[PDB]
Amino acid sequence: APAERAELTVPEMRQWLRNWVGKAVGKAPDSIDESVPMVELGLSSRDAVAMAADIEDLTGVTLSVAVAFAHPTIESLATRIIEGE
């Protein structure tokens, strides 16, 4: 149904994260590795704070340390933000 197709998807969430990280570190979003720990991507601490705020504005999810470090890669984090437990 229309409202089901309407929801933010895992591919969209992955794309949003690659775009966010790419802008923050000055790299093409297509080049961002979705399989490495996000603490290895070159973000500053303030970048992490800003990205968390932006995720909250995009989805309403206030990302916990527990959830984030349990899904510490772009691809796993994106899946968990969208699909939940």
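We number chain A the way Swiss-Prot does; in order, the residues shown are 11-95.
How was it done? The header gives X-ray crystallography, 1.2 Å.
Each Cβ is built from the backbone N, Cα and C atoms, and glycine gets one as well.
Per Swiss-Prot, domain 'Carrier 1' is recorded for 17-95.
Swiss-Prot lists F79 to S among its mutagenesis entries, and the accompanying note reads: Confers thiophene resistance. DSSP gives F79 (mutagenesis position) a helix state.
Cβ-based neighbour count (10 Å, all protein chains) for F79 (mutagenesis position) stands at 12.
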